[PDB]
Amino acid sequence: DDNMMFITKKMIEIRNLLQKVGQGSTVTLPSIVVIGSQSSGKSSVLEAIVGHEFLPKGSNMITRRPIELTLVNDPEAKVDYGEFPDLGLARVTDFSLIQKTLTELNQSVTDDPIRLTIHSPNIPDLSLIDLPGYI
Amino acid sequence: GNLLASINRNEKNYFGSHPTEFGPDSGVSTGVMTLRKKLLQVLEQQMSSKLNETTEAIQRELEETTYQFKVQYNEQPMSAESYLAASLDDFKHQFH
Amino acid sequence: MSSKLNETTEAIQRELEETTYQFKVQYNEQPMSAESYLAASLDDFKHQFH
Amino acid sequence: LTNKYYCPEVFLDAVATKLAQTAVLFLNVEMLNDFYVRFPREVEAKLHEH
């Protein structure tokens, strides 16, 4: 069901390009938005981590900025690596460094949502965004 | 590491305590893999639905950019190499 | 061969002298590469065309 | 001018002159200046590449 993942991946690449066309590129493709109450919010963060692999989450979070998670089918790659689009050409092996970096962005706090890209053979390519949960 | 597999082993194993209450073909659905499959399904369906309208919008923004290319510069194409070549030809004639 | 090295070397220097003098009478010993020729003729054509 | 059908020579020559001049303006702009701008770049690129 190879034909199946692919359509989605091409579409996510397209979502990224509409996002990147310009200032007036109001236009875009949808994606999953995740919302959860505080007990529910904690559950949700745990769930997002559990869905693919463990990642820095929860603890003390301003939750001020959304996180656009874009996933890629990772056949032919044997190492769980996640990278940041803005800091291009930078790959992170251990998610502890991802924890320190993105939590430093959490303490920094525009309202712009950081984009993320993570490649793992276990993970099916997706396009979820996690905004702060209700308190 | 390999937390993924582990969270998968527990999900496989836990429903065993009460398999009939929530297990295959039971009305309810649970565990991470079926959820993921459904997420894939819905994402594909909804994205596919918005595809035509988003496509039309892209064509609209392309048309407006093109019209501005008509009003400004009369739609004559230009590359950096064309600009440099023309200016170099001018300078060589002037210098001679 | 080592013995003839002196006389042969002198003869080569002689023919180099003659080739050099002809370079003096013809073209006034000014250097020339094909690229210098091409660009000069191209600039001539460009001024003519403009 | 009122005897246009009586003087086909003069009328046909007038139409020829007019069509020639208004066609000539757009011809000069669209084609001639395009030649003056593209020709030097094309010559240089093609000669160096050749």
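So for chain B, numbering is Swiss-Prot's, and the shown residues are 471-566, in order.
Cβ coordinates are placed from backbone N, Cα and C, and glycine is handled just like the others.
Within 10 Å of the C-beta atom of B:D559 (mutagenesis position) sit 21 other C-beta atoms, taking all shown protein chains into account. B:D559 to A appears in Swiss-Prot as a published mutagenesis result, with the remark: Impaired mitochondrial morphology.
Other C-beta atoms found within 10 angstroms of the C-beta of B:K562 (mutagenesis position) number 18, with every protein chain shown included. In Swiss-Prot, the entry for mutagenesis B:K562 to A states: Impaired mitochondrial morphology. The structure shown retains the original residue.
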